[PDB]
Amino acid sequence: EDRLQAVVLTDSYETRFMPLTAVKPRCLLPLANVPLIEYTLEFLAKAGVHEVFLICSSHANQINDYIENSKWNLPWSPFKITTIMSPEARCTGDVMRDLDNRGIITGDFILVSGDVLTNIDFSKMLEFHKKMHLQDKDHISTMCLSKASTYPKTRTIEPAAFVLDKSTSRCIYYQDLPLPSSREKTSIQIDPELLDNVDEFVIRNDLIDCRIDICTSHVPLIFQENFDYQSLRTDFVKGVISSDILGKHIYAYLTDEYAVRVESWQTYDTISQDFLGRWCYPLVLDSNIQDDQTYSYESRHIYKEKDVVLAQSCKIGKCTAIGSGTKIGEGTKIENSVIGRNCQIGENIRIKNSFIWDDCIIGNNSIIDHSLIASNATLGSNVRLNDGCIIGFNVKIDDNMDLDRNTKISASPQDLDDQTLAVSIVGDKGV
Amino acid sequence: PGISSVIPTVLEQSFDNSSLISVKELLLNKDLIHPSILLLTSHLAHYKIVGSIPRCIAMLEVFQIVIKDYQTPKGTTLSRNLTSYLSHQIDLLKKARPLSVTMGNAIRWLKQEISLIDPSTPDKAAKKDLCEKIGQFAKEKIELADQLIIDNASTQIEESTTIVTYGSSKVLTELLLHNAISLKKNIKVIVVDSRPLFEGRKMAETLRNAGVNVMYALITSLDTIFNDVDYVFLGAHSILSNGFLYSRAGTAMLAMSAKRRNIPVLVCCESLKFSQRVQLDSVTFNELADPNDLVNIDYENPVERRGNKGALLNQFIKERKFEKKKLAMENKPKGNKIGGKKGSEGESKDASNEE
Amino acid sequence: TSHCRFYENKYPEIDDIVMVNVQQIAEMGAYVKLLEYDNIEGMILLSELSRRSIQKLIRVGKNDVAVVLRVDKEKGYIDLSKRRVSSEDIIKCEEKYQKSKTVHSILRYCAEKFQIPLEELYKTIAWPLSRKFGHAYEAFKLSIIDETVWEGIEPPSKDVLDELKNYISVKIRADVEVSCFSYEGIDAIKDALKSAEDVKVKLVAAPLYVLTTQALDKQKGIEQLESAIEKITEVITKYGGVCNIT
Amino acid sequence: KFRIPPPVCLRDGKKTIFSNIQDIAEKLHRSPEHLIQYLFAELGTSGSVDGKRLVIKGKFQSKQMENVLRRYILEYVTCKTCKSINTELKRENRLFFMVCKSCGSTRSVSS
């Protein structure tokens, strides 16, 4: 039951975040004024990890530096960090092959794709996995699933329709749809290979992706054997179902509580909002995980760190978090928005449902609505932004600018409009 | 003939005066009853939406329907067995769920109407005029009154508001909705929920269906919710001859809390709800229900968990009892919005003698 | 669009009867719009309103009685009363109001249709109807029953009149499933055609005969259709076939 | 007969989508519209032609559609007197009757 190793699939979903991920690594970016890797690490610790393995390729030096700086580098940690360095750009099959070549895989190894933070206890899950394994010899891997918000409507990228059994908790079919976004395929598929064996058929769609996998020693060998499987969800699970190796079982764990992985931008925002509220049961910033953090709890879901300065007569709405070393002026209307560490806010600024990253200067008499500002990117005087406007690294938005709905701004100093240099594109300036 | 005896759970030591038992699933009855009354009774018994205001209206509607369907026998006159029928209906209602003050008033009105027209007139001419009259009455003393109350409230509300609300009172819902839509002010609505009936939840749902900024709280969570917040509104059932607030469950405590934390409470009432019956405590006459309401373990109404509790009769010396109607203190509410615009609750029976 | 007076004179006199459609009440009385004498608002007092519950009966929309007390024929101030009503006179007043309303309704659709002023229309109507006959609605009713009142003055518009008539009141659909098994049939059909039209008959299929019956005031179309059916029945009984009527 | 092409189609339904049909048209030497017409004749469907891909209304499977295809390949490609390649579309009055370019014979284009 004890002694379990962890392999984390990092630097995999780059260019999916279309403006960012070009200069700095994907996972190093802060969720709520603190890096995304830390949460994942915490989760792993909670689960039960004895050795840490990270897959790095895109900007690996920075990752290494971070690791060196991190708390787990010191000898007090039960798990040590040793990174896998591989050639640039490869699929999860190739990575698996590489891992196999090296050879550290023992027993029930943990494989996590992307970064996930959830509240559910893992020991029970592990126990369940063990018991099910003890049933039959040819058991493969565990999948995590959670109940969705009644009806699906905000899910377009990965709205997977899971046909499931109640007695064994096993997947029957996996399919992706663009149905709510584009009315071309509003569609359902069922295969007849497992009809006269299961009987209890339950067709469901409202289940959210987690992508946390508890895997046996068979999986890397399987990957080595069948080199056609580049992905792990679309081709692999389906293959397993359609009897690639005959007489084999897979898991689909069902939980009533919240569990969602990071995937896009709106989804990320939603996750952040959830974190801000009391959705996750023990996951709160006021506990202080990074040790340098000095967060404290206040009334009406408001987070305040130490050395946070806010001026008199500023009406605040609901759910606000402020990072350390902030100076905010007078006459501000703040509603459902997070302000980063050491940010300098001017005077008379109306904010609604927005997001502000680490060290950003917001200019006087500006309106920000449902838009994101990345690290070290500054807003000037009189800037009016609409819903879902992503701003990249070090973008200097100077005096007087207006940007419409869903305008993406580049991060590296290419194809998308508005650049890192002085003034965003209303008058042509840049490289 | 009906059904008698057989009551679930323990009878308890204290608070034993009113009916708490009965027909839930129908078995053997008199073959003359109009089914609409039965259906209504079935609804009322297992209702989660109604709260003082709509019940009476529903009853009136039912009565109207009955009148429409009513046919005079060839032998006996229009009023001979009609009274008996009415009595039977009343008995059925009581068996299902005890009669309210509004319902009593309605009954009285009906009786008066019956007395007014003596058995001499033909069938199709009398009831044509009766139904119209009743409709007119309904239009007058209810809807118009409500509208008036709403308008009074409209002028009474100032600038920058933060309100804590409770109940499934329709008038309050109307008010809040009005605030949200037609006034376009800076309104914040905080909702309090109760265990016996999910009224707060319903209110919240209604608010959502409009698009209002909503905080959601309970009876326990009140010490932290204040720490900016000013107005407190409650829904009344009936005001007695004493002047005390004879209303639903979790109101009095809230009022007390409000009193403690500086800012007073405002309650709304109609100009027909007033009673001549004298009582100063909840022990006198109370709406008591079966302990089946306090079985579900949080979250939602339909869940059914095999947790820790699920027995009442087998347990030796165990009393699980809950109350629905309460008597709140007189001095704590300051504002009363009735048919005569504005007034104090200490007036008691100023409208009762006025009729 | 709704404007201008109903009768010849702008302001009423002493003793003459009116009515208000009350929008808001209870302050001094009611300063609300009239529908008997001009759409310009006049005032009733809360003194001669209660005769024998008082704030519940009137309120909004409901028809309420008025009689002209005092007139200021200079700038525009009209005094109205409810209690003064000459007993049953209330009912008469109400009737008059209703008539006025109906007249107004009549001269609204035509105003919108021909795109011509309402006041002019009113002027052209209220002389052999509102003066000689009594009220105008009753005159209109009389005309609809048997035309006699419209003949007095020559009409500038006929289409408008037609529209009005239509509103007051039309093709009614009729399908006769003709399934004849007769010896001579075409001749019979011709005969039927020659009696039924003397309305609009169209043929799509061979067994199905489609006919639309023209109605004067909607209810009259039942009598004609039945007659046609009877005629059809008569037609084929002599030869040796059948006609099925749905 | 090995001339039957593999139908590369997901059974993801509500509206039957055939993206591989162009290949079928090519290999068997046939106009794409005729196949659509045949399908329509077989089962009450309504849709439109798009350049390669089909948008046909209905949730139809990857076995009954396959059966239909098999039938089509059994009678519309095959001529009873002489098995010839060159067959052409003709609208001969409401029910279809195609002609063979090699000889000139009328074949039942429905059963």
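Heads up, chain C uses Swiss-Prot numbers, so what you see runs 3-54, 58-174, 182-210, 218-265.
Note that Cβ sites are derived from N, Cα and C of the backbone, with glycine treated the same way.
Secondary structure from DSSP puts C:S52 (mutagenesis position) in coil. Its Cβ placed at the centre, C:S52 (mutagenesis position) has 10 other Cβ atoms within 10 Å. Here Swiss-Prot describes C:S52 to D as a published mutagenesis experiment; the accompanying note says: Weakly impairs derepression of GCN4 expression in amino acid-starved cells.
Record note (Swiss-Prot), mutagenesis C:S52 to A: Inhibits derepression of GCN4 expression in amino acid, purine, and glucose-starved cells. The unchanged residue is displayed.
According to Swiss-Prot, the mutagenesis experiment C:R64 to A carries this note: Alters the binding mode to the eIF2B complex; when associated with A-87. In three-state terms derived from DSSP, C:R64 (mutagenesis position) belongs to neither a helical nor a strand segment and is classed as coil.
Recorded in Swiss-Prot as a mutagenesis result, C:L205 to E carries the remark: Abolishes binding to the eIF2 complex alpha subunit GCD11. The number of other Cβ atoms within 10 Å of the Cβ belonging to C:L205 (mutagenesis position), over all protein chains shown, comes to 13. DSSP assigns C:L205 (mutagenesis position) to a helical segment in the three-state reduction.
Proximity of C:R64 (mutagenesis position) to non-local residues of its own chain (separation of 6 or more, Cβ distance below 8 Å) is seen for C:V24, C:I27, given in sequence order. Taking the Cα atom of each, C:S52 (mutagenesis position) and C:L205 (mutagenesis position) are about 68 angstrom apart. Proximity to chain B (Cβ-Cβ under 8 A) holds for C:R64 out of the mutagenesis positions C:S52, C:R64, C:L205.
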